[PDB]
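Next up is a structure, given as structure tokens.
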Amino acid sequence: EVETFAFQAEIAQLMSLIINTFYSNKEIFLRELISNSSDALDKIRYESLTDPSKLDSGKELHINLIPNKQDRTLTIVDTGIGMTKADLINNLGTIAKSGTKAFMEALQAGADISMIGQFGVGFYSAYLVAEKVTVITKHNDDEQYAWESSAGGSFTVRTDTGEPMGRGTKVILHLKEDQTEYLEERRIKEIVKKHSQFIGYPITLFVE
Ligand SMILES: COCCNc1cc(-n2c3c(c4ccccc42)C(=O)CCC3)ccc1C(N)=O
């Protein structure tokens, strides 16, 4: 079954701002998603020091960037801690509410959209370039889920029946028609070098 949920008002508001605000420096979405991946990898790595069996679902800690011109998608894959159903439905949104509030206030103060990560809500920057975001995720303590939202105030969660992931997260960006530059090898290389050069995990840029 597919379950549909309403974003809390503040999150819907932030998503609308991200979609509606004129802001040319869209490339920062990638550093935010890679940051999310890095944090998730740090988390499982740290947890594994006390419980080595947490890596039974996979020892390699890495990030893959996968462009697909046929589907017009850019996929950011990591073998981080992943997310439970409760993370997807409740926990992330609960934490994000205060980050969203603070971010929107800072914006009203003169901050700009590129500072979104300082508020812990960098994930939503995905909507700078994507009409729809699909998040496939697998945490050790739960099943594989697909979260999805085209904004408009609602998201869906379902159990995922695609290729099993072992552990980690895939963020699938269904790019906007005018944002296909982010499928180009040289463009992604440029952005990673500029914003994500010191990430402590191998980042592999797949080619088409
Ligand atoms: C320590 O790592 C646990 C959380 N990890 C992630 C979280 C997200 N992410 C998601 C959020 C979110 C909201 C605020 C902040 C981050 C958010 C959603 O609300 C939809 C699902 C994915 C997106 C991607 C990741 C990731 N790559 O692990």
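Heads up, chain A uses Swiss-Prot numbers, so what you see runs 16-223.
Determination method: X-ray crystallography, 1.7 Å.
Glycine is no exception: its Cβ is also placed from the backbone N, Cα and C atoms.
Here's the feature list from Swiss-Prot:
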type    : residues : note
MUTAGEN : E47 to A : Strong ATP-binding. Strong interaction with HSF1, HIF1A, ERBB2, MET, KEAP1 and RHOBTB2. No effect on interaction with TSC1
MUTAGEN : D93 to A : Impaired ATP-binding. Strong interaction with HIF1A, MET, KEAP1 and RHOBTB2. Loss of interaction with HSF1 and ERBB2. Los of interaction with TSC1
MUTAGEN : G97 to D : Abolishes ATPase activity
Which of the three DSSP-derived classes (helix, strand, coil) applies to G97 (mutagenesis position)?
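DSSP call for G97 (mutagenesis position): coil, neither helix nor strand.
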Around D93 (mutagenesis position), how many other CB atoms lie within 10 A of its CB?
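Excluding its own Cβ, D93 (mutagenesis position) sees 27 Cβ atoms within 10 Å.
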State the count of C-beta atoms found within 10 angstroms of the C-beta of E47 (mutagenesis position), not counting that atom itself.
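Its Cβ has 22 other Cβ atoms within 10 Å.
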Would you count the other C-beta atoms found within 10 angstroms of the C-beta of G97 (mutagenesis position) for me?
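So the number of other Cβ atoms within 10 Å of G97 (mutagenesis position) is 26.
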Can you tell me how far the Cα of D93 (mutagenesis position) sits from the Cα of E47 (mutagenesis position), in Å?
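Cα-Cα, rounded: 13 Å.
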Any idea what DSSP makes of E47 (mutagenesis position), helix, strand or coil?
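SS state of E47 (mutagenesis position) = helix.
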At the level of the C-alpha atoms, what whole-angstrom distance separates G97 (mutagenesis position) and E47 (mutagenesis position)?
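Distance between the two Cα atoms comes out at 16 Å.
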